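Shown next, in structure tokens, is the structure this report addresses.
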Amino acid sequence: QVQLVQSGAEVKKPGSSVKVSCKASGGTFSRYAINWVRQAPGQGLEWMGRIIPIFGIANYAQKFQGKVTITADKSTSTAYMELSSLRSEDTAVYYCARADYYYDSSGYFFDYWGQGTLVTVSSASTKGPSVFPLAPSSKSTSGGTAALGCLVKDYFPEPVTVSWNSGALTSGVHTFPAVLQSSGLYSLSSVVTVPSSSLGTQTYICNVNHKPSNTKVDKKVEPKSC
Amino acid sequence: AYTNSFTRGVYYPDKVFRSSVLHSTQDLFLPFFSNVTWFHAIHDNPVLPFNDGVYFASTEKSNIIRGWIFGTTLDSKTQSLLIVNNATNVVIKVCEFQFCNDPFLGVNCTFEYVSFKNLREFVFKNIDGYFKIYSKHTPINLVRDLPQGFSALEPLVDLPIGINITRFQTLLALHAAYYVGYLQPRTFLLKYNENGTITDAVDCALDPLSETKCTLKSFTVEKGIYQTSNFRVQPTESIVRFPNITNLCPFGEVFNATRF
Amino acid sequence: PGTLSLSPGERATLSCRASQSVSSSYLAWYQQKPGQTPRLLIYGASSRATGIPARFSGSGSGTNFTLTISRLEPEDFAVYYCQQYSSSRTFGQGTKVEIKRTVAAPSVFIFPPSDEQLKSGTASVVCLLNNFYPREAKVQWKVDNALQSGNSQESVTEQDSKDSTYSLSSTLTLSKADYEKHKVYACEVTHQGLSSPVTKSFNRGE
Amino acid sequence: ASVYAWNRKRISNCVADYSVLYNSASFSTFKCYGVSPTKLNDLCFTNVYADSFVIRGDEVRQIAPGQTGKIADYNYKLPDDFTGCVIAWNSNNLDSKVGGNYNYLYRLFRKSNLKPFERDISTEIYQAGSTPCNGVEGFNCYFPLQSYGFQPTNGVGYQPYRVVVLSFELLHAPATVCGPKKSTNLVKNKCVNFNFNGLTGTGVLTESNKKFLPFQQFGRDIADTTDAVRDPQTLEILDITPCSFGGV
């Protein structure tokens, strides 16, 4: 098993809760605890709570007391967490792991981590992509090499899945980490590189899909002067 | 508020008939001349502590008080004893699924059992882990206080419920007055008459006369001097002395050198 | 997170940031590829019956209990979290290990905002700084020849999968109205690989 | 049950043979204290408790009045005057599971050792070092209930055994649990040997005028010996007049 089957995007609004869910191997309720932690994406990780499936008894760090509620199915080792004071600024990644079991264990440390839960919270509603193919030009150039890109803006939730000629034009490709705007909606950039002799003549396409609404865009990048 | 308990709360300690005998026993009893707490129906059924167990009594021919709830939580948030009485006939439950916690009526539950110038008396104890009840119905002259007189309580039931009891509360119905006192571990001399019936008692602990009665196993004590106990002053403190420095043991040589 | 750079085949040694108290045993070091599910690399710690047996150790100092990667393989380079035991279970932010390189200047490119954006309501003028090392690239925008940044949205890549450099989309994001009040949108780029500032231009009406 | 949280069935108002126990080759041991197993069929008890649990074969020796050690210290203390049988049978073919049956557990840490029959289900983290417990562990402080984890491949002393302790009670309150032994008629006014619901003796079972109150069941002389009984089928009161004897 190893990768505990954590639920995914859990897309939500402030003043609420969500029952995050996860799976661990069948008998493990009798032989391990489950522990819970928070991490801001790309940033620091901190501990959040515990459950002891022999009794189903749970405990929380003081920051997460009342804000978090953990339960589990002792008959299957299925695990659950109601995020019982949810906010837009609580749009972090959340994690759980198989852990503990005292001086009967080899050393108490965690081993089976869950696949993560980016609980996706905003005060704003779901919205489709706005897509902006950024031109190759004389400005997009440094010697024999040039670049171009696309920017995507004011959509929720992430992702928009920008790809270059549907993934065929991989030459120097990067898709950047998204920003959550002051609107409560996401934006990101993606880029590709090309021989600068072909600024007006190579096939450039941004192939983009807001998969949370399946809204797909397959737009040729405009070549331009300057 | 309080009143004097007088001679009260004697109950048959066991199912053994005895006759014409002065038999000494050590058990949980209401001590003679202790203060009872005293109550009369207003707002008069708070929750009370149980301590070791309870003597309870009320001046009714009329069953305005209906019964009790006992336990730690009482409200069935853990297994809690509930008792209801149809004047003499008794109904019992132990529930942990939810009781009606309102202790009144307007005019996991692993066990059950079924079967004002008058004083109703009861004694309740949880000793040996089977809950035990003893009782009297008796006429009375004075409604204001427990009677200045002698009587003893037969058992009603001895029930294998196994509940942790630390508190209790009484139950009523309305559109009466009652008393509570506490059992303590005591030694009582008990007098059994020819009709096998307990008809006098002495608490050994009460006073030097009562110590002497129990020293002689007798209710008559003749003029004299009698040795009731050793006298000892208890230690005030525990005092410990050692030299002002401590080496720590050479186990790493004298228990275990680099070769055995 | 804080970062150390090392070559493949080097031996790493990094401190547990949770080691404010000593703890009577260390628990483990957990690797992460950024934001994703962490992975147990050092375990059972303050012992040496510890970690995935091919590499690693934890006993590298009796308080810091260092992330001691015995010989860095290309998949060991990651962010790391540090955890310790004495009526305790807390995580510190470890330190990141990244693939070391020679200095590489940014390849500098400007993209117009798309005419689609200039029609619909915004001018996100992009300067791509591509594939620089170290990560400490600097950008400003010559907004009517005044110098500005942070109105440049400035998102930065993971470590590059081909060359172990990094890239930045510095992204001067004006409203359509502000793009019509202003006129000039050239970038200034400065980095350790550059002897002087590098510029590309964009303007309203190009 | 796990031995820290032992079962207690309480037995009343029923009858059984005990040879159906002691005859059976299933029992790995039939240790007895204060009673002999074959003699149980002659007796009646106020009640019995079938105090019962699983332990590993190494631990069975700890289950005695006057013994100490991990089970007796932290899980199930017998009083140092326990009366009854401890019956054990190897249960490796019942309780052990492949991957280990961790649902069998024992205590080894507490603030202080158990008193006799002091059942205790507490789960709080134990302070096994200088640090406060903080509601969490890793090292220095730990959860107080070990698990056996019984695998069917366990060596014979490490294997689980099912245990029933027959904690018998005889009180002033009369017997309610009976042996298999068949009753006989009453025989007044003759010297006879008798067993009234476990009261063994010999005498003349005279009828009496003694006013036993409805709850009163045995009558006693100054010696604390049975002077009278109420018959457990017919509820009449009998003076046990002494056996007829004198010097010659």
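Numbering of chain B is taken from Swiss-Prot, so the residues present carry the numbers 27-69, 80-143, 165-172, 186-245, 263-347, in order.
Heads up, header says this was done by electron microscopy, 3.7 Å.
Even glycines carry a Cβ here, placed using N, Cα and C.
Swiss-Prot gives this note for the natural variant B:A67 to V: In strain: Eta/B.1.525, Omicron/BA.1. According to Swiss-Prot, the natural variant B:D138 to Y carries this note: In strain: Gamma/P.1. For the natural variant B:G142 to D, the note given in Swiss-Prot is In strain: Kappa/B.1.617.1, Omicron/BA.2, Omicron/BA.2.12.1, Omicron/BA.2.75, Omicron/BA.4, Omicron/BA.5, Omicron/BQ.1.1, Omicron/XBB.1.5, Omicron/EG.5.1. Here the residue is the original one, while Swiss-Prot reports the natural variant B:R346 to K with the comment In strain: Mu/B.1.621.
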Which one is it, among the variant positions B:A67, B:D138, B:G142, that lies nearest to B:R346 (variant position) by Cα separation?
B:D138
Under 8 Å Cβ-Cβ from B:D138 (variant position), six or more apart in the same chain: what's there?
none
Around the Cβ of B:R346 (variant position), the count of other Cβ atoms that are within 10 Å:
4
Would you mind reading off the Cα separation of B:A67 (variant position) from B:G142 (variant position), to the nearest angstrom?
14
Between B:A67, B:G142, which of the variant positions has its C-beta surrounded by the fewest other C-beta atoms within 10 Å?
B:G142
Give the helix, strand or coil assignment DSSP yields for B:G142 (variant position).
strand
